[PDB]
Amino acid sequence: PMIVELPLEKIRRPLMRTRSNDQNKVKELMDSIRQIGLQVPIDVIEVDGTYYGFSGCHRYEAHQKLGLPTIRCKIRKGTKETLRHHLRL
Ligand SMILES: Nc1ncnc2c1ncn2[C@@H]1O[C@H](COP(=O)(O)OP(=O)(O)O)[C@@H](O)[C@H]1O
């Protein structure tokens, strides 16, 4: 697993419907990343040449509200089942 800087516009976020993000943690992470940068890269799954992200909601929102183009990611080659497992009620 190689850490890659992926643009924010390429990570599909299917769980944005459940975006109960506390702006306090978001702003704390914004300040910390603006200080020392992102330390824990988010988890991204590649399926059929498309990137999906289910964790790292606060970090993603912080990168968005900080005006940063890319974010560090640890990409895992995934299948249709691990993509379907995350999309199961
Ligand atoms: N530069 C950073 N400053 C502060 N926290 C960071 C940084 N990089 C990664 N993190 C991680 O962000 C997490 C805190 O946000 P959290 O809400 O848990 O993340 P998520 O976005 O997955 O919900 C911690 O697990 C922390 O290790």
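We number each residue from 1, going along the chain as drawn.
Determined via X-ray crystallography, 3.2 Å.
Here the Cβ of each residue, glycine as well, is placed from N, Cα and C on the backbone.
Going by Swiss-Prot, these are the annotated features:
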MUTAGEN   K25 to Q (Swiss-Prot position 62)  Reduced activity
MUTAGEN   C57 to S (Swiss-Prot position 94)  Loss of activity
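By neighbour count, meaning other C-beta atoms within 10 Å, the densest spot among the mutagenesis positions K25, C57 is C57.
Distance from the CA of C57 (mutagenesis position) to the CA of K25 (mutagenesis position) is 11 Å.
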